[PDB]
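Here the structure is laid out as C-alpha cells; the discussion comes afterwards.
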Amino acid sequence: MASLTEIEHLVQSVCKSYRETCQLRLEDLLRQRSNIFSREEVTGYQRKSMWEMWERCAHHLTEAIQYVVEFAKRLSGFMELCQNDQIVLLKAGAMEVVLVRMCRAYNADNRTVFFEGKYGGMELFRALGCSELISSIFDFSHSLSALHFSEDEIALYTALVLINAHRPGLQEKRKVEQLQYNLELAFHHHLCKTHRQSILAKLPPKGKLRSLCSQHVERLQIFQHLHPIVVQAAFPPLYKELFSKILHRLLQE
Ligand SMILES: O=C(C1CCS(=O)(=O)CC1)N1CC[C@](c2ccc(OCc3ccccc3)cc2)(S(=O)(=O)c2ccc(F)cc2)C1
C-alpha cells in the first residue's frame with residue numbers, strides 16, 4: 001500500500017493543512033521578537049492573582065487547541081475514523097500538539113515566549129504557583145528550538161503526535177495504525193529528501209510529552225481544589241472537557 005508519489009502527495013497535504021491552521025504566522029512571531037515586556041509589565045503579571053493568571057492561560061490554551069482541532073479535521077484520514085477515535089486522539093494529543101507548536105513562539109536567545117502581544121521570560125508566570133510545570137514547558141521549547149525545525153517539519157511531526165495508534169480507548173486500532181504508518185513514511189521521506197534524518201535521534205522521547213500533560217492535569221487538580229467556583233464559572237468549557245461535549249460540536253462543523 002501507498003507508493004512514492006502517494007507519500008509525496010501526503011507530505012504536501014499535511015504541510016498545507018498545517019499552514020491553514022497554524023494560528024500565528026512564523027513571520028509575525030519573528031517580527032515581534034524585539035517587542036519584550038518591560039520590568040514594570042513583568043511586575044504587573046507577578047502581582048496578578050493566581051486565579052486570574054490560571055484563567056488567562058486556560059483561555060490561551062483553549063484558543064490554540066481550537067486551531068489543533070481544525071488541523072485534525074483537515075488531516076487526510078482523520079475524518080474517516082469513527083467519532084470515538086477522533087475524540088480519543090484529540091483528548092490525548094491536542095495539548096501535545098500545542099506543546100510542540102509553542103516552540104515557534106519561543107526565542108532561545110533570551111529564553112522568552114510570545115504571550116499577550118509581547119515576549120516574556122519564565123518570571124512572567126510566577127503568579128501561577130506552578131514553577132516546576134512552567135520550567136518543564138520552557139525547557140521543552142528550548143530543546144525543540146535546538147532542532148531548528150522548518151514549518152514543514154512541525155506540520156509532519158505534529159500530525160504524528162496526534163495520530164498515535166497506541167492511545168488507550170481506540171476502537172479501530174488498525175485503521176489508526178495504517179494512518180500513522182503513512183504519516184511516519186511521509187515524515188521520514190521528507191527528512192531523507194531534505195537531508196534532515198539527523199533530527200530523528202534528537203526528537204524528544206514520547207514519555208516527555210506525556211510527563212508535561214500529566215504535570216498540567218496534576219497542577220490543575222491542585223488549583224481546582226482551592227478554587228472550584230473559579231474553574232466552574234470562568235474556565236473555558238473546552239478546557240474543562242479536556243483536562244478537568246464541545247469536541248463533538250467542533251468535529252460536526
Ligand atoms: O505558545 C503558545 C501559542 C502556540 C501557537 S502559536 O500560533 O505559535 C502562538 C503561541 N501557546 C498557546 C497557549 C500557551 C500555553 C502553553 C502551555 C500551557 O500549559 C497548561 C497550563 C495551564 C495553566 C497554567 C500553566 C500551564 C497552557 C497554555 S500560553 O498561554 O501562551 C503559555 C506560554 C508559556 C507558558 F509557560 C504558559 C502558558 C502556549
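One is the number of the first residue shown, and numbering goes on along the chain from there.
Determination method: X-ray crystallography, 2.0 Å.
Quick reminder: no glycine exception, Cβ is built from N, Cα and C everywhere.
Every protein chain shown contributes to the tally, and the Cβ of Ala64 (mutagenesis position) ends up with 19 other Cβ atoms within 10 Å. For the published mutagenesis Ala64 to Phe (Swiss-Prot position 327), Swiss-Prot gives the following note: Completely abolishes transcriptional activity.
Within the same chain, residues at least six positions away from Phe115 (mutagenesis position) with a Cβ under 8 Å of its Cβ are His60, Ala105, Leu124. In the three-state DSSP reading, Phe115 (mutagenesis position) counts as strand. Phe115 to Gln (Swiss-Prot position 378) appears in Swiss-Prot as a published mutagenesis result, with the remark: Completely abolishes transcriptional activity.
According to Swiss-Prot, the experimentally introduced change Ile134 to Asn (Swiss-Prot position 397) is described as follows: Nearly abolishes transcriptional activity. The C-beta environment of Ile134 (mutagenesis position), restricted to residues of the same chain at least 6 apart in sequence and closer than 8 Å, consists of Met122, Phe125, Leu128.
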